[PDB]
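Only one structure is covered here, and it is reproduced in the block below.
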Amino acid sequence: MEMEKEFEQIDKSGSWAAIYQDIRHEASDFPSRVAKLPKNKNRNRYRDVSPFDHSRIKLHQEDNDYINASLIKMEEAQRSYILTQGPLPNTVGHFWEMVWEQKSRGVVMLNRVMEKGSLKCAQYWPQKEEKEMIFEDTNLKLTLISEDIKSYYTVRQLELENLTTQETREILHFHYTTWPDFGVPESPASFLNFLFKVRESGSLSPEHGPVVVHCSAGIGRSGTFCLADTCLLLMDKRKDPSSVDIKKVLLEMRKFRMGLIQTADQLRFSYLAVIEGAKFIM
Ligand SMILES: Cn1c(N)nc2ccccc21
C-alpha cells in the first residue's frame, strides 16, 4: 500500500502495536559473540543491546578492538551510517578513536546527558573553548571551536587532533536537544528541520566517512533518524515514489543492528516524518 493511506488505515483501526510486533517477529537474528565476551562487559551500556559480529565497527588496536557500534550500509539509497550507544566513562576515548579511524565528518546526538534524573551518556565533548579534553588511552585531543544554540538544537564545531601524527580535522556536532523524556514529539517539523541541517553540512555525503549517530542505546531515536533519511532519499531517486515501503526499509536496516525503532509510537512517528517531509521536498 501507499504510505499516507496505510497510515490513516492503521490509525482508524488502532493496530500500531500489531504492526510493530510483526516487525519484531520478522527481524534478523545474527550472532554477537564478541560483544558478550567477559572482557567487554564494561564496554556495553545495556546487556540486551549488542552489535552483530558481521557489521560491528572494529577499532584499529591489537589489544581489544571492541566498541558497541554497527555499520548500517544502505545499497540502493547509497548511504551509510554508524549507529552507536552513548559513550560510557570508560569508552569516551574509544568513541573518538572510531570517529578518527572511520574518517567521519559529523556526530549526531539525539539525547541529553541527563534525562529522567539519570545519566544517559558521558559528557564527552568540551563545554568551554579554553578547557580542551585529552584522551590518554587513545592519544587524541579535542577542542571546542564554536557553538551555535538554537531553540530545538545546537551545532558545535570541534577540532580533533591525532597527537601521534599531529594531524587535525574539523568535526561537526549536531545535537538535537528537545526530544521529550517520555513519548515522541507531537509534530515532526523540528526533527525534519534538524535532519535537513545535517544534510546541508555535507556530513552525510560520500566524500566523507559515515556519520556517527547515537542516543542512549543507539537503536530507538537513532533508528528513527536513519530510517527517515533513507526513505526520503529513495522517494527522490525512484520513478514511482509511492513504491517506498517503510516497513521493508526498516527490516533491511535491522539486518545490520538489532532493535531499531523501540516502540510502536516511534514507528508511527517515523511514518509521520517521512510523510510530511515528502511534501516539503517538492
Ligand atoms: C553501564 N555503565 C554505567 N551505566 N556506568 C558505567 C561506568 C563504567 C562502566 C560501565 C557503566
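According to its header, the structure was obtained by X-ray crystallography, 1.9 Å.
Placement of Cβ uses the backbone N, Cα and C atoms for every residue, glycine included.
Annotated features in Swiss-Prot:
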ACT_SITE  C215  active site, phosphocysteine intermediate
BINDING   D181, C215, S216, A217, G218, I219, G220, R221, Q262  substrate binding site
MUTAGEN   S50 to A or D  No phosphorylation
MUTAGEN   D181 to A  Substrate-trapping mutant
MUTAGEN   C215 to S  Catalytically inactive mutant; abolishes sulfhydration
- Item | Residues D181, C215, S216, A217, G218, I219, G220, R221, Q262 binding substrate per the record - widest CA separation, whole Å | 16
- Query: Minimum Cβ neighbour count within 10 Å among the recorded positions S50, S216, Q262: which residue?
  - Reply: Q262
- Message: Neighbour count first, Cβ atoms within 10 Å, every protein chain included; then name which of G218, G220 tops the list of binding-site residues.
- Response: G218
- Task: Quick one: give me the count of other CB atoms within 10 A of the CB of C215 (mutagenesis position).
- Result: 27
- Compile a sequence-ordered list of residues in the same chain as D181 (mutagenesis position), six or more apart from it, whose Cβ lies below 8 A from its Cβ; state 'none' when nothing qualifies. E115, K116
- Item | Cα-to-Cα gap, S50 (mutagenesis position) vs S216 (substrate binding site), nearest whole Å | 13
